[PDB]
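**Q** If you scroll down you'll find the structure; I have some questions about it.
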Protein chains: 2
Amino acid sequence: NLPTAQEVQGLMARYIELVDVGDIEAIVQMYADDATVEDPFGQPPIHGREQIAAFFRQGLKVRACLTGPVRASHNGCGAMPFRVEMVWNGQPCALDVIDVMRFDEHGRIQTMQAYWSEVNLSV
Amino acid sequence: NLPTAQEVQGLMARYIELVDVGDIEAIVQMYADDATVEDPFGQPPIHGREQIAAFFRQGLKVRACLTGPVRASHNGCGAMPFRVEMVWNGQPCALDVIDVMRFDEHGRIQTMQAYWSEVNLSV
C-alpha cells in the first residue's frame, strides 16, 4: 500500500543500507519498473529499471550513511540527508546529499531526486 | 539573478538565521510576492506574502539550527536539514525538518516545501 509515514522511514533507511553494502540488484528492485531518477537534480532524468541498474553499476569501494533522520510525509513522500564516501582516483572524497523520493501504491520508489552539486563535495 | 549553487547555500543559511531570531518581516521578504508554501508537504499550499506572514506569525520562544550542510543544485534549487526547538504547551519539543526551496531570477523563494510529520516530532 501507499506507505505510511512510518513505513517510508523504514524503506528509505533500508535503501541506504543497500547502497552502503552495494547490492545493486536489491537496490534496483526497490524502484518501480518504470521509475525515473534525477541525480543530480537539474540533469535529465533516467527512466526504467534497465537504465537505473546501469546508472548504479557505473557509480557503485563506497560507503553511505544516513546523517540525520528520514523526514516523511503522509502522502508517500520522504526526504533524507546522507553522506557518500568514495575514493575518486586514489583520492578519497565525500559527498553530502539529500534524496527526495515518492513511493507508489506498492511500496516502490516511483521517483527519486538527489540534491547536490560540487559545493557538497569534499575531495 | 538565478542564484548559483553557492548563492543558494548562502540564502538558505540566512533563512534559518532569520527563523532562529524570529524576524518575521525579514523572513517574509525573502519570499517572492506570490510565492507558495507547503508546510508540511501534503497540506494545501498557502499563497502570497500576506498568507505567508500570517502563517509565520502564528508559528513563530523558538530556535532553529541547520543540522547539516545546504544541498544546492545549479538550477536555483536547494534542500536543507534543520531542527526546530519549541515548547508545546509548557512541554518542550523538537521537530526535524527538511525544506526544499526553489528561487526565482531575483534571488527570492518562489516555492518552499517542508518535509516532516509526527514521526519527526520528539515532544
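Since chain B takes its numbers from Swiss-Prot, the residues it shows come out as 2-61, 65-127.
Using the three backbone atoms N, Cα and C, a Cβ is placed for every residue, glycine included.
What Swiss-Prot lists as active site, proton donor is B:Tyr16. Per Swiss-Prot, active site, proton acceptor is recorded for B:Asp40. Per Swiss-Prot, the feature substrate binding site maps to B:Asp103. Listed in Swiss-Prot is the mutagenesis experiment B:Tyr16 to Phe, annotated as follows: Reduces activity 2000-fold. Reduces activity 10000-fold; when associated with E-103; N-103 or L-103. Recorded in Swiss-Prot as a mutagenesis result, B:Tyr16 to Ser carries the remark: Reduces activity 20-fold. Swiss-Prot lists B:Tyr32 to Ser among its mutagenesis entries, and the accompanying note reads: Reduces activity 4-fold. Annotation of the mutagenesis experiment B:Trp92 to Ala in Swiss-Prot: Slightly reduces activity. Reduces protein stability. Record note (Swiss-Prot), mutagenesis B:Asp103 to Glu: Slightly reduces activity. Reduces activity 10000-fold; when associated with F-16. The unchanged residue is displayed. Listed in Swiss-Prot is the mutagenesis experiment B:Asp103 to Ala or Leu, annotated as follows: Reduces activity 100-fold. Reduces activity 10000-fold; when associated with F-16. Looking at Swiss-Prot, the entry for mutagenesis of B:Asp103 to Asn says: Reduces activity 4-fold. Reduces activity 10000-fold; when associated with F-16. In Swiss-Prot, the entry for mutagenesis B:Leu125 to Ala states: Slightly reduces activity and reduces protein stability; when associated with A-127. The structure shown retains the original residue. For the mutagenesis result B:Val127 to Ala, the note given in Swiss-Prot is Slightly reduces activity and reduces protein stability; when associated with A-125.
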**Q** Per DSSP, B:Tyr32 (mutagenesis position) is which: helix, strand or coil?
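**A** It is in a strand.
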**Q** So 3 residues are missing between B:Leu61 and B:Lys65 in the deposited model; what's the C-alpha distance in angstrom?
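**A** Computed span over the unmodelled residues is 8 Å.
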**Q** Restricting to the same chain and to sequence separations of six or more, state which residues have a Cβ under 8 Å from that of B:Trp92 (mutagenesis position).
**A** B:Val127
**Q** Between the Cα atoms of B:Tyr16 (mutagenesis position) and B:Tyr32 (mutagenesis position), find the distance and write it as a whole number of Å.
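**A** B:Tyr16 (mutagenesis position) and B:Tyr32 (mutagenesis position) have their Cα atoms 10 Å apart.
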**Q** Would you mind reading off the Cα separation of B:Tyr32 (mutagenesis position) from B:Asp103 (mutagenesis position), to the nearest angstrom?
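**A** Cα to Cα, B:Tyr32 (mutagenesis position) and B:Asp103 (mutagenesis position) are separated by 14 Å.
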**Q** For B:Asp103 (mutagenesis position) and the residue listed as 'active site, proton acceptor', determine the Cα separation and express it in whole Å.
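**A** So the Cα of the residue listed as 'active site, proton acceptor' lies 9 Å away from that of B:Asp103 (mutagenesis position).
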**Q** Can you grab the distance from B:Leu125 (mutagenesis position) over to B:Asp40 (active site, proton acceptor)? Cα atoms, rounded to a whole Å.
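**A** Cα-Cα distance, B:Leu125 (mutagenesis position) to B:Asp40 (active site, proton acceptor): 14 Å.
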**Q** According to DSSP, does B:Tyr16 (mutagenesis position) sit in a helix, a strand, or coil?
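**A** Assignment for B:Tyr16 (mutagenesis position) reads helix.
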**Q** Check the DSSP secondary structure of B:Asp40 (active site, proton acceptor), expressed as helix, strand or coil.
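**A** Coil, per DSSP.
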**Q** List nothing but the one residue from B:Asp40, B:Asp103 whose Cβ has the fewest other Cβ atoms within 10 Å; the candidates are the recorded positions.
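**A** Result for the recorded positions B:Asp40, B:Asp103: minimum number of other Cβ atoms within 10 Å at B:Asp40.
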